[PDB]
Amino acid sequence: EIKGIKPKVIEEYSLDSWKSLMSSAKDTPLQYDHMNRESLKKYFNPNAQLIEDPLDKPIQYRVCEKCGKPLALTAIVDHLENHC
Amino acid sequence: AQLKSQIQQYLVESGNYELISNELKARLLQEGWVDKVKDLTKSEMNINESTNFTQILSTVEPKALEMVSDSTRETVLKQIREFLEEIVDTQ
Amino acid sequence: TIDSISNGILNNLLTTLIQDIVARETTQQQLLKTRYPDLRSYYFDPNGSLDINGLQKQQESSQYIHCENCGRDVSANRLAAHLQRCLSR
Amino acid sequence: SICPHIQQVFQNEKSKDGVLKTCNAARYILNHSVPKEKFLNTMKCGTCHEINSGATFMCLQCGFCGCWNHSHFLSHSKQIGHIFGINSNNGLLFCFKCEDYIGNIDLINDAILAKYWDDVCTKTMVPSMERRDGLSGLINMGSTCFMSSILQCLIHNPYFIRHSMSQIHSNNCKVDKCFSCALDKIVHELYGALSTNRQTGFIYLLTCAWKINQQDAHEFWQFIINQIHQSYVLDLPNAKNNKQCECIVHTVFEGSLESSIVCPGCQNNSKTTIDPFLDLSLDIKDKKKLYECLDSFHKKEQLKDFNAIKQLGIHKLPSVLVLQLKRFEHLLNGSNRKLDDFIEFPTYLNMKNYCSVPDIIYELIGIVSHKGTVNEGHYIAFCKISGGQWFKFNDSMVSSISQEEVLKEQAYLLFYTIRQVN
Ligand SMILES: [Zn+2]
Ligand SMILES: [Zn+2]
Ligand SMILES: [Zn+2]
Ligand SMILES: [Zn+2]
Ligand SMILES: [Zn+2]
Ligand SMILES: [Zn+2]
């Protein structure tokens, strides 16, 4: 049976707002839930292009009105504005 | 007492919590569980003809809960145990 | 209570994971249905004899392709061979 | 399908312009949070204090985070009147009155385009059902399946699609006769709009391939590769690290092997060299399973000296691990032989045992199978689309097929994208 949390353990560690993380989350570089940060810089290349779960949802895109190119959901603005 | 949240607090501060999530995640991903649970969900959606989260979750979760190999459950729970005894006096 | 905590910790990880998996499924179909009400799912002929949209193989002998450099049409089944002596000329 | 709630809230155009700041902020924070702070801050219930109770939610109005198994966020939503939380695991907005997620709303989904959404909705277009998965056939034009079958694998590759649709290349195709512009025309006339139908760009690719220029499909993969990278180097204005490329090819496909030679006899040490690779090459002996082929490629072999001990190991893994199974040989004189040994490949592949470790798991994304005689064969492609549906790409005949039947094939090329590290 269990009863009591080891006193030395409490002695080291275990003795409100989520909007407060924005300060360091901006200090912090892109992170992944599955792909470990440390093991990526060790077994993969620093410049590695990554996608979490590539087949999670269908590819998310929108088609330009006039050229009909399939635009990435992140290349749309810059494409309408000048390149089309 | 509330010594259920504090004991969870250590696991995280010691990086032993993510060690267990990942180990479990991995075992589940390889065993075609994640894939099989993702399909079970689509049955309920085409069958019960509904896309309501609460509605579909109530039928998938219990099934998807049995769907875990009794192997994985054991190794991963056993892994959990030997961590608690790192921060818990018996009695 | 040594095990009560374990099976708790496990059920917690398990449930968060079940709820995440399902949450993304209901989300995606919910979008598909709203976006394409007239949803045609992909046809599954149990013989591999029919298309994704259940069609017979074309058997293109008739099918031609207008070659840009030549002014003529070229049997589709012979465009690779045709370019290897149309472009070079 | 509705949740008039967010609809009501979106009537007030000052509310949506704030709801769309809190999501983008909750998403962002989720994508830039260290595992440790991502547990004790976004997956700790404010009430029960447990972490990963069920899914945990982040209030859209306040700063509260409430679990689900003890229905604490729901409580918070009735004890304070707040009905919108965001899921800690995925950034999905939950309506606690509707009691369901809010997908269908494009704005919420494409929230990063808020404050652009106007001239966006005007000048733009949701994909067109048929074309939404880029599922299409490629006519055969004279033993062109060694290309056709390889393009489908590329045209359905997560990294390559992202690259093409980001218009990364097209924004500066300095060149007409460009190979890379061609691939973009294929994607373009496959996911969008520009008898013999969606083929125009594929022809353009033949016409381009010619100015450069029969059996091997794996040769054509390497020909594609090289071009993507070559048109990238013209794109740069710069004069140039050492040989570290930023092009997708070397960012996605390139790994590197460790060549090690130990001398337990002579007195030199384990000389070691790091060698780059764009795909591994495996031998099909009586090695029924793919792990057996990798065991070999990784097993130690006495370095044979005619007037030691040597091993091959992976030093860096790629994002997309391409495996080419050797089905041909040059057996007696110059005889062209074929290997028909079926080898079973797994749906998820672990590489922890082949590095010079921590579980590193890949997902089977693409398959190219070979059929027939050596010099005069026929190539087929199998691609996995989001949702778990497989497709077979004969020539111009695209057709669904069960995973179980895809697992029973003469595997010539294998494409695995990285999925879980640790
Ligand atoms: Zn355009
Ligand atoms: Zn709670
Ligand atoms: Zn609140
Ligand atoms: Zn609601
Ligand atoms: Zn170009
Ligand atoms: Zn390069």
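Note that chain C carries Swiss-Prot numbering, so the residues on display, from first to last, are 7-95.
The deposited model was determined using X-ray crystallography, 2.7 Å.
The backbone N, Cα and C atoms fix where each Cβ goes, and this holds for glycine too.
Taken from Swiss-Prot as is:
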type	residues	note
BINDING	C:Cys73, C:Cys76, C:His88, C:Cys92	Zn(2+) binding site
MUTAGEN	C:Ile15 to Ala	Moerately decreases the affinity of SGF11 for SUS1
MUTAGEN	C:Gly60 to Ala	Reduces deubiquitination activity of the SAGA DUB module; when associated with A-57
MUTAGEN	C:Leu85 to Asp	Strongly reduces deubiquitination activity of the SAGA DUB module
MUTAGEN	C:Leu89 to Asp	Strongly reduces deubiquitination activity of the SAGA DUB module
MUTAGEN	C:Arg91 to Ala	No effect
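Swiss-Prot feature annotations superimposed on the structure.
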| residue | record | CB count, 10 Å |
| --- | --- | --- |
| C:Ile15 | mutagenesis position | 25 |
| C:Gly60 | mutagenesis position | 13 |
| C:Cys73 | Zn(2+) binding site | 17 |
| C:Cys76 | Zn(2+) binding site | 13 |
| C:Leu85 | mutagenesis position | 25 |
| C:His88 | Zn(2+) binding site | 19 |
| C:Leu89 | mutagenesis position | 22 |
| C:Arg91 | mutagenesis position | 8 |
| C:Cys92 | Zn(2+) binding site | 17 |
Quiz item: When C-beta separations to chain B are restricted to under 8 angstroms, which of the recorded positions C:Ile15, C:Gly60, C:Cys76, C:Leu85, C:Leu89, C:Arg91 qualify?
Solution: C:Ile15
Quiz item: Going by C-alpha positions, which of the recorded positions (C:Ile15, C:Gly60, C:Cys73) is nearest C:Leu89 (mutagenesis position)?
Solution: C:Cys73
Quiz item: Roughly how many Å separate the Cα of C:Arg91 (mutagenesis position) from that of C:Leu85 (mutagenesis position), to the nearest whole number?
Solution: 10
Self-check item: Neighbours of C:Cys73 (Zn(2+) binding site) among the mutagenesis positions C:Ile15, C:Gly60, C:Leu85 (Cα to Cα, within 10 Å)
Solution: C:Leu85
Exercise. Around the recorded Zn(2+) site, report the further residues of that chain (criterion: Cβ within 8 Å of the mean position of the Cβ atoms of C:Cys73, C:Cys76, C:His88, C:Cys92; site residues excluded), sequence-ordered.
Key: C:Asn75, C:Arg78, C:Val80, C:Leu85, C:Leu89, C:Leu93
Quiz item: How far is it from C:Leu85 (mutagenesis position) to C:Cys92 (Zn(2+) binding site), counting Cα to Cα, in Å?
Solution: 10
Practice problem: Provide the list of mutagenesis positions among C:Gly60, C:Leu89, C:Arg91 whose C-beta sits under 8 Å from chain D at the C-beta level, in sequence order; use 'none' for an empty result. | Solution: C:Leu89
Self-check item: Distance [Cα-Cα, Å, rounded] between C:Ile15 (mutagenesis position) and C:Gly60 (mutagenesis position)
Solution: 49
Quiz item: How many whole Å apart are the CA atoms of C:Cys76 (Zn(2+) binding site) and C:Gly60 (mutagenesis position)?
Solution: 36
Quiz item: Those recorded positions, C:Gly60, C:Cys76, C:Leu85, C:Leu89, C:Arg91, C:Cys92: which ones have a Cβ sitting under 6 Å from ligand 2?
Solution: none
Exercise. State the three-class DSSP label for C:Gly60 (mutagenesis position), counting H, G and I as helix, E and B as strand, and everything else as coil.
Key: coil
Exercise. Round to a whole number and give the Cα-to-Cα distance in Å for the pair C:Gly60 (mutagenesis position) and C:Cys92 (Zn(2+) binding site).
Key: 37
Quiz item: Using DSSP and three states only, what is C:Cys76 (Zn(2+) binding site)?
Solution: coil
